[PDB]
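To start, the structure itself, in C-alpha coordinates.
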Amino acid sequence: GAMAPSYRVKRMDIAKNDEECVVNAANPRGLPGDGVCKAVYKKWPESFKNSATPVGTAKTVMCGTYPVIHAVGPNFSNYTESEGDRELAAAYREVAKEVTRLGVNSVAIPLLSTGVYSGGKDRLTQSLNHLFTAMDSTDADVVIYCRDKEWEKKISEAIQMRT
Ligand SMILES: [Cl-]
Ligand SMILES: [Cl-]
Ligand SMILES: [Cl-]
(Lines of atoms letter the chains of each structure in order from A and count residues from 1; the text may use other names and numbers.)
(Lines give C-alpha, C1' and ligand atoms only; values in the text may rest on other atoms or scores of the structure.)
(Ligands and ions follow the chains in the order given, each with its own letter.)
Protein backbone atom coordinates (compact mmCIF):
# COMPACT_ATOMS: atom_id res chain seq x y z
CA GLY A 1 0.00 0.00 0.00
CA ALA A 2 0.93 3.72 -0.23
CA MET A 3 2.19 5.30 3.11
CA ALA A 4 -0.60 7.96 3.07
CA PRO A 5 -3.04 6.89 0.31
CA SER A 6 -4.08 9.97 -1.81
CA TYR A 7 -6.18 11.14 -4.79
CA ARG A 8 -4.62 13.48 -7.37
CA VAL A 9 -5.74 14.76 -10.81
CA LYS A 10 -3.53 15.59 -13.84
CA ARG A 11 -4.51 16.98 -17.30
CA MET A 12 -2.41 15.00 -19.84
CA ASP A 13 -2.31 11.74 -21.82
CA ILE A 14 -2.75 8.67 -19.49
CA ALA A 15 -0.25 6.84 -21.80
CA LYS A 16 2.51 9.06 -20.14
CA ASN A 17 1.40 8.14 -16.53
CA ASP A 18 3.89 7.78 -13.63
CA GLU A 19 1.88 5.02 -11.82
CA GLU A 20 2.43 1.25 -11.30
CA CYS A 21 -0.58 0.29 -13.54
CA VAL A 22 -3.14 1.89 -15.86
CA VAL A 23 -6.93 1.51 -16.26
CA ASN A 24 -8.09 1.49 -19.92
CA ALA A 25 -11.51 2.99 -20.74
CA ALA A 26 -12.02 -0.14 -22.93
CA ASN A 27 -14.74 -1.37 -25.34
CA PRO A 28 -16.25 -4.85 -24.68
CA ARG A 29 -14.52 -6.34 -27.80
CA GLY A 30 -10.89 -5.47 -26.95
CA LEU A 31 -10.70 -3.32 -30.14
CA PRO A 32 -8.24 -0.39 -30.47
CA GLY A 33 -11.22 2.05 -30.34
CA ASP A 34 -10.74 5.87 -30.03
CA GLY A 35 -9.78 8.46 -27.36
CA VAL A 36 -8.12 7.00 -24.19
CA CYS A 37 -8.52 3.41 -25.61
CA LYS A 38 -6.51 4.27 -28.81
CA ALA A 39 -3.71 6.00 -26.77
CA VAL A 40 -3.56 2.82 -24.57
CA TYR A 41 -3.49 0.60 -27.74
CA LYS A 42 -0.50 2.59 -29.18
CA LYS A 43 1.44 2.47 -25.85
CA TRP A 44 0.64 -1.14 -24.68
CA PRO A 45 -0.66 -3.06 -27.77
CA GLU A 46 0.45 -6.39 -26.25
CA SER A 47 -2.19 -5.80 -23.47
CA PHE A 48 -5.04 -6.31 -26.04
CA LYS A 49 -4.43 -10.09 -26.31
CA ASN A 50 -7.76 -11.62 -25.12
CA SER A 51 -8.83 -8.32 -23.44
CA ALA A 52 -12.54 -8.59 -24.57
CA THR A 53 -14.84 -8.53 -21.47
CA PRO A 54 -18.51 -7.62 -20.82
CA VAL A 55 -19.92 -4.24 -19.82
CA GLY A 56 -19.57 -3.61 -16.05
CA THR A 57 -16.38 -5.75 -15.75
CA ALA A 58 -12.60 -5.30 -15.75
CA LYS A 59 -9.99 -7.68 -17.25
CA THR A 60 -6.22 -7.25 -16.59
CA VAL A 61 -3.63 -8.19 -19.25
CA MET A 62 0.13 -7.68 -18.68
CA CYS A 63 2.32 -5.70 -21.14
CA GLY A 64 5.68 -7.12 -20.00
CA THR A 65 5.28 -6.74 -16.20
CA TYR A 66 3.11 -3.55 -16.49
CA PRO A 67 -0.62 -4.28 -15.76
CA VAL A 68 -3.33 -2.83 -18.06
CA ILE A 69 -6.78 -3.09 -16.38
CA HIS A 70 -9.39 -3.00 -19.22
CA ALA A 71 -12.54 -1.52 -17.55
CA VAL A 72 -15.74 -1.51 -19.72
CA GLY A 73 -18.15 1.28 -18.80
CA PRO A 74 -21.65 1.37 -20.36
CA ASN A 75 -22.41 3.36 -23.54
CA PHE A 76 -25.27 5.63 -22.33
CA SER A 77 -26.53 5.81 -26.00
CA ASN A 78 -27.73 2.17 -25.49
CA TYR A 79 -28.40 1.82 -21.73
CA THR A 80 -31.24 3.48 -19.78
CA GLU A 81 -29.98 6.08 -17.20
CA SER A 82 -30.90 3.55 -14.43
CA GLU A 83 -29.18 0.46 -15.97
CA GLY A 84 -26.18 2.55 -17.19
CA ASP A 85 -25.70 3.96 -13.66
CA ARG A 86 -25.63 0.36 -12.21
CA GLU A 87 -23.08 -0.88 -14.85
CA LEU A 88 -20.83 2.21 -14.40
CA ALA A 89 -20.75 1.65 -10.57
CA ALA A 90 -20.00 -2.09 -11.19
CA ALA A 91 -17.08 -1.40 -13.64
CA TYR A 92 -15.31 0.71 -10.93
CA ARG A 93 -15.95 -2.00 -8.19
CA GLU A 94 -14.17 -4.52 -10.55
CA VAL A 95 -11.25 -2.03 -11.02
CA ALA A 96 -10.87 -1.82 -7.17
CA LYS A 97 -10.73 -5.69 -6.99
CA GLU A 98 -8.00 -5.85 -9.72
CA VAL A 99 -5.89 -3.00 -8.18
CA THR A 100 -6.08 -4.86 -4.82
CA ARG A 101 -5.23 -8.29 -6.39
CA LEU A 102 -2.18 -6.84 -8.25
CA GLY A 103 -0.64 -5.40 -5.00
CA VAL A 104 0.27 -2.08 -6.75
CA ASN A 105 1.02 1.07 -4.69
CA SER A 106 -0.44 3.39 -7.39
CA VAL A 107 -2.94 3.41 -10.35
CA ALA A 108 -3.66 5.85 -13.26
CA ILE A 109 -7.47 6.01 -13.92
CA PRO A 110 -9.64 7.84 -16.50
CA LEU A 111 -13.29 8.83 -15.80
CA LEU A 112 -15.27 5.96 -17.38
CA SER A 113 -18.29 6.71 -19.66
CA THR A 114 -17.52 10.51 -19.85
CA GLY A 115 -16.44 10.68 -23.55
CA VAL A 116 -18.04 8.91 -26.56
CA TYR A 117 -19.97 6.61 -24.10
CA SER A 118 -21.59 9.61 -22.26
CA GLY A 119 -24.74 9.73 -24.53
CA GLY A 120 -24.00 13.49 -24.98
CA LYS A 121 -24.36 14.36 -21.22
CA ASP A 122 -21.87 15.77 -18.66
CA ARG A 123 -21.19 12.78 -16.33
CA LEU A 124 -18.09 14.20 -14.44
CA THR A 125 -19.80 14.06 -11.00
CA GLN A 126 -21.64 10.75 -11.68
CA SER A 127 -18.46 8.95 -12.89
CA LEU A 128 -16.11 10.53 -10.24
CA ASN A 129 -18.53 9.63 -7.35
CA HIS A 130 -18.64 5.96 -8.54
CA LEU A 131 -14.78 6.01 -8.77
CA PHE A 132 -14.57 7.27 -5.13
CA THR A 133 -17.17 4.70 -3.89
CA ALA A 134 -15.03 1.85 -5.34
CA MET A 135 -11.50 3.17 -4.62
CA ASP A 136 -11.97 4.66 -1.08
CA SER A 137 -11.39 1.22 0.58
CA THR A 138 -8.14 0.63 -1.44
CA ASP A 139 -4.72 1.87 -0.19
CA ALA A 140 -3.28 2.60 -3.71
CA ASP A 141 -2.34 6.21 -4.65
CA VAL A 142 -5.01 7.09 -7.28
CA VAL A 143 -4.12 9.54 -10.06
CA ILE A 144 -7.10 10.59 -12.28
CA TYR A 145 -6.23 11.64 -15.87
CA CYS A 146 -8.46 14.17 -17.80
CA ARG A 147 -7.93 16.31 -20.98
CA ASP A 148 -10.28 19.35 -20.40
CA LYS A 149 -9.11 22.46 -18.41
CA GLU A 150 -12.53 23.04 -16.69
CA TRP A 151 -12.82 19.31 -15.77
CA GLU A 152 -9.31 19.43 -14.14
CA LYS A 153 -10.56 22.31 -11.86
CA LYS A 154 -13.87 20.49 -10.95
CA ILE A 155 -12.10 17.15 -10.23
CA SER A 156 -9.44 18.97 -8.11
CA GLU A 157 -12.17 20.83 -6.19
CA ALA A 158 -14.11 17.55 -5.55
CA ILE A 159 -10.90 15.85 -4.22
CA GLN A 160 -10.07 18.85 -1.93
CA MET A 161 -13.71 19.09 -0.56
CA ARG A 162 -13.30 15.67 1.19
CA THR A 163 -9.98 17.29 2.48
CL1 LIG B 1 0.04 15.14 -23.04
CL1 LIG C 1 -16.02 7.07 -22.76
CL1 LIG D 1 -11.76 15.38 -19.76
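Think of each number as a place in line: the chain as shown, counted from 1.
Method of determination (from the header): X-ray crystallography, 1.5 Å.
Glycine residues also receive a Cβ, built from the backbone N, Cα and C atoms like all the rest.
Features as listed in Swiss-Prot:
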{"type": "MUTAGEN", "residues": "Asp13 to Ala (Swiss-Prot position 1343)", "note": "Partial loss of ADP-ribose 1'' phosphate phosphatase activity"}
{"type": "BINDING", "residues": "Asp13, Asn27, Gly35, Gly115, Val116, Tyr117", "note": "ADP-D-ribose binding site"}
{"type": "MUTAGEN", "residues": "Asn27 to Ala (Swiss-Prot position 1357)", "note": "Partial loss of mono-ADP-ribosylhydrolase activity; complete loss of ADP-ribose 1'' phosphate phosphatase activity"}
{"type": "MUTAGEN", "residues": "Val36 to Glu or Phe (Swiss-Prot position 1366)", "note": "Almost complete loss of mono-ADP-ribosylhydrolase activity"}
{"type": "MUTAGEN", "residues": "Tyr117 to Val or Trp (Swiss-Prot position 1447)", "note": "Almost complete loss of mono-ADP-ribosylhydrolase activity"}
{"type": "MUTAGEN", "residues": "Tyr117 to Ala (Swiss-Prot position 1447)", "note": "Partial loss of mono-ADP-ribosylhydrolase activity; complete loss of ADP-ribose 1'' phosphate phosphatase activity"}
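Using a 10 Å radius centred on the Cβ of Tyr117 (mutagenesis position) and all shown protein chains, the other Cβ atoms total 23. When the recorded positions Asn27, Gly35, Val36 are scored by other C-beta atoms within 10 Å, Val36 scores highest. For the pair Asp13 (mutagenesis position) and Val116 (ADP-D-ribose binding site), the C-alpha distance works out to 17 angstrom. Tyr117 (mutagenesis position) is 10 Å away from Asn27 (mutagenesis position) when you measure Cα to Cα. Recorded residues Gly115 (ADP-D-ribose binding site) and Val36 (mutagenesis position) have their alpha carbons 9 Å apart, per Cα-Cα distance. Secondary structure at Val116 (ADP-D-ribose binding site), taken from DSSP and collapsed to helix, strand or coil, is coil. Proximity to ligand 1 (Cβ under 6 Å from any of its atoms) holds for these recorded positions out of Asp13, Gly35, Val36: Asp13. Those residues noted as binding ADP-D-ribose (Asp13, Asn27, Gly35, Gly115, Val116, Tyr117) have their most widely separated CA atoms at a distance of 19 Å. Here the Cβ of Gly115 (ADP-D-ribose binding site) has 16 other Cβ atoms within 10 Å, regardless of which shown protein chain they belong to.
In three-state terms derived from DSSP, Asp13 (mutagenesis position) belongs to neither a helical nor a strand segment and is classed as coil.
The number of other CB atoms found within 10 A of the CB of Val116 (ADP-D-ribose binding site), across every protein chain shown, is 16.
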